[PDB]
Amino acid sequence: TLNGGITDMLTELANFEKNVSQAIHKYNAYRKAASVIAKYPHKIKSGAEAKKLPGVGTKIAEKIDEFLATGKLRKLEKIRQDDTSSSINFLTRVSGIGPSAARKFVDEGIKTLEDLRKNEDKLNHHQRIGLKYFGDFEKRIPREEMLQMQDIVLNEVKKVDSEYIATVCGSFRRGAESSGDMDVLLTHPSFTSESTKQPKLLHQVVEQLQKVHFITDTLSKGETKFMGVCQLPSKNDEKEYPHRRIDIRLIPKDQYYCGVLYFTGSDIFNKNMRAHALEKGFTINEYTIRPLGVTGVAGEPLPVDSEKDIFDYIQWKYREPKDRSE
DNA sequence: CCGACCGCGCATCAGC
DNA sequence: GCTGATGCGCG
DNA sequence: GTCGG
Ligand SMILES: [Ca+2]
Ligand SMILES: [Mg+2]
Ligand SMILES: [Mg+2]
Ligand SMILES: [Mg+2]
């Protein structure tokens, strides 16, 4: 947190551009600058110093000078004062409400938690669950609780079929002491890039977890991706644990390494890595890495036997998960 | 300058 | 019903 | 908003 004041300001700018301006490229610009600054091992003394980092340009450097000088940013002070902007920023904190819906609700005079509660009829299923657990979803998950959650998911999955393999990814795999949610990567030998030998592979796991009352709500669900809600069991006489977000992704077994690279993140790391891939003449998704032809069209999937193979193709030294928290 | 900025699953809607 | 676009979300 | 060519 050497430069926490600066990274916080940039993150707030990023969110404004995403949520209010709907300017996704500016959102990404601010996030990139925040990330490069967060990893910079010196306390920043000037905008000039910051501008030497990639992703920090003239405008952000000027903002950093203002912030260092006064401890604030006039641009943000004004944004905080603005009713429409503040309302839109708030509503987007509900899962399922993005920039477009938030502005639509604000138009219709729905702009507070109270307003949402009285207008449940205007929400879709995802938004209604997001509102229901608004408080809980803002809380972080102590790694101690992530470990208990891991034990439950891994054991319940084993009970369904011993051939499943469940891997907890995201911030947890990066070694974080707390996580925003739980991300589970699932494989089964019956599901590969070549064939699907059993139907309902994801379904059966989701069903078992609902049966033991671990999964409590569903935000969205398909053949390969589940997004929903879960909760640890609590003991006699004790307060219940908060409800938590859970994501489950079923990946073809022979594409596990690309899948775990993707699902481990961070999100900014993934964007950085994929961009570099392109520069090197490859394209990366959660399934494969493929060479780009002279025309720029993706060729056939390259052989991958480890996460490190992917790094090797794009000529990056291997980075352990704990070093991917960008 | 300026285009180029990752990549994709699921839900919802418009148009047919 | 299907296809395509869009919104939202995952990392 | 940034920056590579
Ligand atoms: Ca996230
Ligand atoms: Mg996560
Ligand atoms: Mg996340
Ligand atoms: Mg997640």
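So for chain A, numbering is Swiss-Prot's, and the shown residues are 10-335, in order.
If you're wondering, the header gives X-ray crystallography, 1.9 Å.
Using N, Cα and C of the backbone, Cβ positions are placed for all residues, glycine too.
Some features that Swiss-Prot has for this protein:
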BINDING   A:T101, A:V103, A:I106  Na(+) 2 binding site
BINDING   A:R149, A:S180, A:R183, A:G189, A:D190  dATP binding site
BINDING   A:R149, A:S180, A:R183, A:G189, A:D190, A:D192  dGTP binding site
BINDING   A:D190, A:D192, A:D256  Mg(2+) 2 binding site
MUTAGEN   A:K60 to A  Decreased 5'-dRP lyase activity. Decreased ssDNA binding
MUTAGEN   A:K81 to R  Abolishes ubiquitination; when associated with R-41 and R-61
MUTAGEN   A:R83 to K  Slight effect. Abolishes methylation by PRMT6 and impairs the polymerase activity; when associated with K-152
MUTAGEN   A:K84 to R or A  No effect on 5'-dRP lyase activity
MUTAGEN   A:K84 to A  No effect on structure shown by circular dichroism. No effect on ssDNA binding
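Feature annotations (Swiss-Prot) mapped to structure.
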| residue | record | DSSP (3 states) |
| --- | --- | --- |
| A:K81 | mutagenesis position | coil |
| A:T101 | Na(+) 2 binding site | coil |
| A:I106 | Na(+) 2 binding site | coil |
| A:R149 | dATP binding site | coil |
| A:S180 | dATP binding site | helix |
| A:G189 | dATP binding site | coil |
| A:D256 | Mg(2+) 2 binding site | strand |
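Cα-Cα distances to A:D256 (Mg(2+) 2 binding site) place A:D190, A:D192 within 10 Å, out of the recorded positions A:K60, A:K81, A:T101, A:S180, A:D190, A:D192. Most Cβ neighbours within 10 Å among the recorded positions A:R83, A:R183: this distinction goes to A:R183. The most densely surrounded of the binding-site residues A:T101, A:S180 is A:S180 (count of other Cβ atoms within 10 A of its Cβ). Among the recorded positions listed here, namely A:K81, A:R83, A:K84, A:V103, A:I106, A:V103 has its C-alpha nearest to that of A:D190 (dATP binding site).
Close to A:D192 (dGTP binding site), meaning Cα to Cα within 10 A, are none of the recorded positions out of A:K81, A:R83, A:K84, A:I106, A:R149, A:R183. Taking the mean position of the Cβ atoms of A:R149, A:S180, A:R183, A:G189, A:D190 as the dATP site, the remaining same-chain residues with a Cβ inside 8 Å of that point are A:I150, A:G179, A:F181, A:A185, A:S187, A:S188. The binding-site residues A:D190, A:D192, A:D256 differ in how many other CB atoms lie within 10 Å of their CB, and the one with the most is A:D192.
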